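Colleague: Sharing a structure, written as C-alpha cells. Questions coming.
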Amino acid sequence: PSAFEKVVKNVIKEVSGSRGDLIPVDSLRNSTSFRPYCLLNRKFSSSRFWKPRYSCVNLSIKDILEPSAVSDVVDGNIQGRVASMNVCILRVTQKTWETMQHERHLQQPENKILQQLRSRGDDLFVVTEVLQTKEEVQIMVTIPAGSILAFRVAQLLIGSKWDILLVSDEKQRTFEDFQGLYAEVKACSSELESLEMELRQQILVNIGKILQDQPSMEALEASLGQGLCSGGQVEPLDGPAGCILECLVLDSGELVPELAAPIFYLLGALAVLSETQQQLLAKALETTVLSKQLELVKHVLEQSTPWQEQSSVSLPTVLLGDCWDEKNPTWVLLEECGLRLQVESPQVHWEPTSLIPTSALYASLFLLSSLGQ
Amino acid sequence: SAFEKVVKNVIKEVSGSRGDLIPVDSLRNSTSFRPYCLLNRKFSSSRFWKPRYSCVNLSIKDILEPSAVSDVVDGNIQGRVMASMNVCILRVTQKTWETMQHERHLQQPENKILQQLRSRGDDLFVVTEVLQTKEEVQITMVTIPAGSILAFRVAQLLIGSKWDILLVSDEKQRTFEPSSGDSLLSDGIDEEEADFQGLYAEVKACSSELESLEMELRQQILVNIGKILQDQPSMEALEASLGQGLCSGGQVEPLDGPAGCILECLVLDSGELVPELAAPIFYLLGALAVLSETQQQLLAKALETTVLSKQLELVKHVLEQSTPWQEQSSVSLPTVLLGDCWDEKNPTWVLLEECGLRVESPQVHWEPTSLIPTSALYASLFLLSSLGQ
Amino acid sequence: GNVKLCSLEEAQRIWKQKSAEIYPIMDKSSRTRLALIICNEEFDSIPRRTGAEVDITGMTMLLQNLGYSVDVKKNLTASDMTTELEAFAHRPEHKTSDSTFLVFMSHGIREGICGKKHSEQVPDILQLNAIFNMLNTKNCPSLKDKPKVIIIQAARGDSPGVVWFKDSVXXXXXXXXXXXXX
Amino acid sequence: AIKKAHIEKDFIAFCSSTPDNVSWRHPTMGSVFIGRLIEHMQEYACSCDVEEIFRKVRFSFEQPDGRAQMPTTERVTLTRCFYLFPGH
C-alpha cells in the first residue's frame, strides 16, 4: 500500500486485455523472479472466491526436464508510449509449449522440489506471458529498461505425467454472484460437535494473539496444509501458535473428519488480509460484534452486484453511523480494501479490483461467527 | 461477410476495457472509419440501445476555419495475432484535440450538412482511435491491404456557438440545441425528472403516452406499421420526418402510402407535429431500426395473431434471467405454456437467434453484444401489444 | 394594490341588490383576516417543484392585497401538514375574521396531496376529505357561517388530461385539387 | 340552552385539474393554474365574486393549449355570493 506501487498498475490499467488474468508484478525487486518460464508456487485454494498470493520458487522450467537449455520468449510487442514510455509484452506460444513437451520428458529422478511441493498439495504455475519495459526514465526516482511490470500465468500438474493448463481451471489439483460464497461457508460452518465450551475461545483468543504475530498464523496454516494431503504426526508448538495447535487433534495425528479442512479454509481467508487490518480485527475478536458487521458486509455484497462496473452501495436502513470514521471496520477495513469512500451516504463506492479482498473479509466474519454461539 | 468473421477474432484477442470497441461492419466500407472521419447517428430515445452509425464520408478539418488533418499518433504494433499477422492501434490524443479546439474555431456559415443534421436532430461522433494493420495478407478469396481498418473507437462532439469533444462517453448529451419550447414540468411523478427497471419504465411510459389515441387511430397506426415494416427506407424517412418535427418542430410534409397513413395520426389540421404522440412512434420506429431483417419480417407476419404476448412474455423471461448484463450468463425457458414444437425453426428461436442469442439446457449463452438486439426486440413486442385491448 | 379596486359607489350598489344573497364583510379597520399557504418543493424520493417560489410570492402578494395576512409553511410531510392545519384552525384571529384562504401546492394523486417523504412504498398522502373535515364547524367553529376557500395546485393523477380523435374535413362548384390517383 | 348549526357549509375547493389528470408548472414562470387564478382575481375581484372567477378561470382553460388541463370546482357548499370587495 505505497504510492509508487500505483504507477505500474496505472500503466497496466490502460490496455487491459480480456485475454486472461493479468497479475501486476508484486515487488519491483522481485520482478527477476517473475520471468517467462519461471516458476511460482501457491498453497491449495480451499475456495473459488479467493486465492493467496503467489510465492516464487526461484527456478526456471528448463531445470525440471531432461535437458537444460530455457527455450525463447517471443512477441516483441511494442505497446507504444503511455509519462511517455513505450513498454513491450512478451509471450510464449502454445506451439512452443507443445513442441517442448514432446521433446523433453519428465526428469524421472526428480525429488528436490517437485517432491517438496507434492508433500504440501500446493499448486504450481509457470509465467507464460509478461509485460516489461524498454525505456529508462527518471522523475528522486529512476526506472530501468527491461524490468518486468506484469505477467500472466498457467498452471501445471504432475504425477506419472506432466502437463500444462493455460485455461486457468480453478478445480484441477496438481497432486492428489454472492450465494455461492454463502454455500461455501455454510458447508464450512456446519460441524460443531467437538466444541464443549472452552476450545472455541482458546482458538479465538490465541488467534487474536497470533493475529498480532502473523508468522504463527503462517506456521499454523502450513502445519494444516501438511496434515491435510498427508496426515501423520504433527508436533506441538509453543506460545499462542501451539495453544491453538493443541486445540485440533484428539487422536495422535490422523484427523480424517472433514472439520480441519474448514479451519484451513478460514486460516487462508485471513492469510490474504493486510497486517494492520487483521491487527485491528484481532483487537476486535473478543466482542460479540459480528452480527452487525457481518450483516452489514452481506448487505454491501448484496447490493454491490454487478461486480464488473465501478458501482456503489449506500446503506442498510439503519447504518448506525455513530462510530463511523474513527477506526471502525467500515471506514478503515474498506479503505485498506483499496476503496476511497466517505461518511455521508452513499457510503460504499468501489471498483471491481476489490472483489477478492471484500469477499475474504466477509468470509472470516461468518466462521468467527460460528465460534461464539 | 467473412471479413466480419476475421475481425472479431482480432478484436477478441486484445479486447480492451478501455472503452466500447466497435467492429467495422462492412469490409469495403472499412476505409471510411479512419481517424478524424465523421459518423452521424439519429436520436436515441433509449439508453439500452443506440441506432447503428451511418457514415458521413467526411473528415473533421472541413467544418472548422482553416483546412489542413493534423496527424495520427501511437504507432502501437499489437504484435502477431493468430494466421500470423501483426496489427497496429492508432490513436489521437486529447492534447491534440484541445490544441486544435483552441487553435481553429467553428466555421460559422456552415449550412451544408451540419445544418441539415441539426434539422434531423442527429448526434455526431468522430473516430478518435482505430485498429488497423501494417501487412497486406491473404486468407484462405479475401485479401486485406495495409492500413485497412478492422475496428474503431468514437467520441461524440457538440456544436452551437462553440464546438467541443466528449472523450468520456456520456450517453445523455445531444449534439445540437433542440426546440427548447415550453419547458413545462408535470406536477405528478413521470418516474424521473437504474438498470432493466429503466427499460420497462421506458416502454411502459412510451405506451402510456399514446393511450389518448382513439381506438381507430391506434389501430390505423398498428396496421399501417405492419405495412411499412417491409419498407425499410420508408421506416427511415418516417423516423427522419418525426425527428424533424420533434427536435426542430415546424411543418411536417405529408408522405405517401402507409407511412403517411400513420403520419395522419400525428399531425393536426394545421400541419404541425404532436410531440406527446409522435415521440413514442419515433421511439418504436428506432427500436425496430436496430432489429434484424428476418426478426422484423417474422414479427410483422405475427401481428395478425394474438401471438405477441407469448413472444413478449418469453423475451421478458430472457431479459429477466439474463442479469447480470456484464457476465455471459444462461437462461432457462418454459416449454409447457407453448408446447407446439419449440425447435430451432420455431418462430421465437429465429427471433432470438438473429437477436445475438445462440432445447432443454439454456441454448442461449448471453453475450454483452446481444443486449442491444434483445433489449430492442422486447421493446417493440410490447408497443405493438399495447396497440389494441 | 395591483388588484383593481371596487369603488365605494360600486360596492354600495352591489350591496343593494342582493344584500341577503351576499356574505357580509367585517369593516377593514378592526377585522383581522388570515390565510394559509402550504407548499412542498423538496422531497425525499419525488422530484423538486422548481418554480414554486414564484407561486408562493404571487399568492402571498395576492392574499395581502385582498386584505388577508398570509402565513407560509414549506416542505411538510402528511403529519406535519395536518398539524399546521390544526394550528391554523386554532388561530384566535379567525374569531374576528370574516373569511380565510387555504392554498395547498405540491405533487399529488387522486387519493390526495403528497407529503415530503412520499413514495410508492411509504406513501405520505393528505386526502381530499381531510382538509374539509379539519376546517369544518366541529373542528374550527371560529369560521362558522364564513367562506373558506381552498385552492389546490397539484396533479389529481398521472394522465394527460386530453383525448385525441380524428377530425378531418354545399356550394355547387368544381373541385380545386389535383393529384387524385395517389 | 342549545342551538344547532350545519356540520359542513360555506366550503369551496378549486383543484388545478380534473380527477386522474396532471397539472403543469413552469420553472421560471410558475404553475399555469396559479398564474391564471392570480390574473383573474387581480382583474375580476372588483366586480365578480369568488364563484364566478373560478368559472372564468375554467373558461380561460377551455381550449386545449398542448399541455391542457381543466381546473375543477369541487365540493362547494357556499350559500351566498362571496365578493372579496377589494379596497374595503
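Please read every residue number as a count from 1 along the shown chain.
Quick check of the header: X-ray crystallography, 3.4 Å.
Each residue, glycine too, has its Cβ placed from N, Cα and C.
Below are the features listed in Swiss-Prot for this protein:
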type: MUTAGEN; residues: B:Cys37 to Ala (Swiss-Prot position 39); note: Loss of oligomerization of Gasdermin-D, N-terminal
type: MUTAGEN; residues: B:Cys55 to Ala (Swiss-Prot position 57); note: No effect on oligomerization
type: MUTAGEN; residues: B:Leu58 to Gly (Swiss-Prot position 60); note: Reduced homoolimerization, leading to reduced ability to induce pyroptosis
type: MUTAGEN; residues: B:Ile77 to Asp (Swiss-Prot position 91); note: Reduced homoolimerization, leading to reduced ability to induce pyroptosis
type: MUTAGEN; residues: B:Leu199 to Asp (Swiss-Prot position 292); note: Disrupts intramolecular interactions and autoinhibition, leading to spontaneous pyroptosis-inducing activity
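Tell me about the surroundings of these features in the structure.
Modeller: Within 10 Å of the C-beta of B:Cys37 (mutagenesis position) there are 22 other C-beta atoms, taking all protein chains into account.
The 10 Å shell around the Cβ of B:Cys55 (mutagenesis position) contains 14 further Cβ atoms across the protein chains shown.
The secondary structure of B:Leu58 (mutagenesis position), as reduced to three states from DSSP, is coil rather than helix or strand. Using a 10 Å radius centred on the Cβ of B:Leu58 (mutagenesis position) and all shown protein chains, the other Cβ atoms total 16.
On its own chain, B:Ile77 (mutagenesis position) has B:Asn86, B:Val87, B:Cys88, B:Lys134 as residues at least 6 apart in sequence with a Cβ closer than 8 Å to its own Cβ.
Note: B:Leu199 (mutagenesis position) has non-local neighbours B:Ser46, B:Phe48, B:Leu319, B:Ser375, B:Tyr378, B:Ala379, i.e. same-chain residues 6+ apart with C-beta under 8 A of its own C-beta.
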Colleague: Find the Cα-to-Cα distance between B:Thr140 and B:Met141 in angstrom, rounding to a whole number; note that the 31 residues connecting them are absent from the deposited model.
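Modeller: Here the endpoints' Cα atoms lie 7 Å from each other.
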Colleague: Round to the nearest Å and give the CA-to-CA distance linking B:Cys55 (mutagenesis position) with B:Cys37 (mutagenesis position).
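Modeller: Spelling it out, the Cα of B:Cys55 (mutagenesis position) and the Cα of B:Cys37 (mutagenesis position) are 9 Å apart.
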Colleague: Measuring Cα to Cα, tell me the gap between B:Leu58 (mutagenesis position) and B:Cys37 (mutagenesis position) in whole angstrom.
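Modeller: B:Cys37 (mutagenesis position) has its Cα 6 Å from the Cα of B:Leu58 (mutagenesis position).
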Colleague: Spanning 12 missing residues, the endpoints are B:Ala68 and B:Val69. What is the Cα distance in Å?
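Modeller: Spanning 12 unmodelled residues, the Cα-Cα distance equals 5 Å.
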Colleague: How many Å separate the Cα atoms of B:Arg358 and B:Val359 across a gap of 2 unmodelled residues?
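Modeller: Between B:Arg358 and B:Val359, the Cα atoms are separated by 11 Å.
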Colleague: For the mutagenesis positions B:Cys37, B:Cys55, B:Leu58, B:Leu199, which residues show a Cβ-Cβ distance under 8 Å to chain A?
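Modeller: Sorted by position along the sequence, the hits amount to none.
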Colleague: Using DSSP and three states only, what is B:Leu199 (mutagenesis position)?
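Modeller: The three-state answer is helix.
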